[PDB]
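S.K.: Please see the structure below; I have some questions.
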Amino acid sequence: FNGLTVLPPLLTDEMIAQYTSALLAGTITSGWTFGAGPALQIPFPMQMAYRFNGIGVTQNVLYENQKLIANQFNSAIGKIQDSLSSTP
Amino acid sequence: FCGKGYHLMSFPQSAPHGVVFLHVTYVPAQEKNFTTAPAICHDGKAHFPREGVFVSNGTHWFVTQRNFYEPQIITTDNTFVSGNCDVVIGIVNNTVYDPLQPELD
């Protein structure tokens, strides 16, 4: 070069991925609580029932369709990677 | 947005070239372990809590609001029924008292 430079970033890629994994583990095992204070563990089906009530659908609707709901979620997550890769 | 924790209120204060917000937040503490189930099966029908969670303390089942431990007896007032008790996974068994029976008016 002729006097220019590209100083390196303080957080390396590995440390950012570590932060992201921390957030995912927190949200899967503790829901909202870890963002308001001490992380309190709650079973994942009950956490999703909480969220269903949050959008105005009674939670029994989730307990009666747990199998179907899980299948739909898995199929969507599987199609996400293919979609990102095929999109130019 | 308005501070870390469940937001209650905020008070403004002037500064020479800006504002200083004094956010008042509520933060939980001193948590405790409990065993829980998604529904109670009684008389062949499933019961769910209207608001809160079914909490067991080792030998008895109770209903309690989610954000603060305050156990109550499971009654028809704080639960609602939906269908027979074989489709939900993890259902448990227990007596669901009806306050109208003991009075027998």
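What you see of chain B is 1042-1146, where the numbers are those given in Swiss-Prot.
Using N, Cα and C of the backbone, Cβ positions are placed for all residues, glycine too.
Quoted from Swiss-Prot for the published natural variant B:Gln1071 to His: In strain: Kappa/B.1.617.1. While the structure shown retains the original residue, Swiss-Prot records the natural variant B:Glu1092 to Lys with this note: In strain: Theta/P.3. Per Swiss-Prot, natural variant B:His1101 to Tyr is noted as: In strain: Theta/P.3. B:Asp1118 to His appears in Swiss-Prot as a natural variant; the accompanying note says: In strain: Alpha/B.1.1.7.
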S.K.: Which one is it, among the variant positions B:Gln1071, B:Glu1092, B:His1101, that lies nearest to B:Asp1118 (variant position) by Cα separation?
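M.R.: Going through B:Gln1071, B:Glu1092, B:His1101 one by one, the closest to B:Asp1118 (variant position) is B:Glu1092.
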S.K.: Can you tell which of B:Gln1071, B:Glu1092, B:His1101, B:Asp1118 has the least company, meaning the fewest other C-beta atoms within 10 angstroms of its C-beta, among these variant positions?
M.R.: B:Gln1071
S.K.: How many Å lie between the Cα of B:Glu1092 (variant position) and the Cα of B:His1101 (variant position)?
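M.R.: Just about 19 Å between their Cα atoms.
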S.K.: Between B:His1101 (variant position) and B:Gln1071 (variant position), how far is it from one CA atom to the other, in Å?
M.R.: 22
